[PDB]
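Read the structure below first, then the notes.
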Amino acid sequence: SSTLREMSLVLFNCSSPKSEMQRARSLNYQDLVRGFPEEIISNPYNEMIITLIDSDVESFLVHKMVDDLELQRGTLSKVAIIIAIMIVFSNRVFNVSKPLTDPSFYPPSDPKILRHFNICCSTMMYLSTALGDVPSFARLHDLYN
Amino acid sequence: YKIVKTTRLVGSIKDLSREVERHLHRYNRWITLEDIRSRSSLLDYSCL
């Protein structure tokens, strides 16, 4: 039981979200990519466009989006464009600005809802981590759990 | 992450807001952020 107590004191699951956020902000990219070649890194842009077209988004629009994302320089503008992908996704589905002239509301399937929720909360969690906001991180952990 | 190879980002939150607004005027041409706050619950956690 004594070692069990010490394990319940440190097991990375009952620890604070402050600690988990600090870990995820601590580790770097170079320490995890270096040594490997430039081949195992799948083209993230291809996967992005693939998942988006899987979510029934306009191919022209998403292609232009991903091309601008590739071409642009600056971590700030890139994450801003990411949030733009997020809002245009959540507007193509769940059409807000459309006045919805008809009275019939046909919501989408639960799979599409889960896809939407996961992408949204993941993007926002990564952003909060980049900005370091513990109550928002706790709230998002609550949403997931 | 493979797109943005840097976590622990830093910069003005205002700049993010204005940049997102500009890119949105470019891409969608319809929506803004005041049509979003307290109506979609997307940016109800960050300060943007």
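Following Swiss-Prot, chain B shows residues 2080-2127, kept in their order.
How was it done? The header gives electron microscopy, 3.3 Å.
Note: Cβ is positioned from N, Cα and C throughout, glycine not excepted.
Quoted from Swiss-Prot for the published natural variant B:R2097 to G: In strain: Isolate SAD1-3670 var 1 and Isolate SAD1-3670 var 2. Residues near B:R2097 (variant position) in space but far in sequence (CB under 8 A, at least 6 apart, same chain): none are found. DSSP classifies B:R2097 (variant position) as helix under the three-state reduction.
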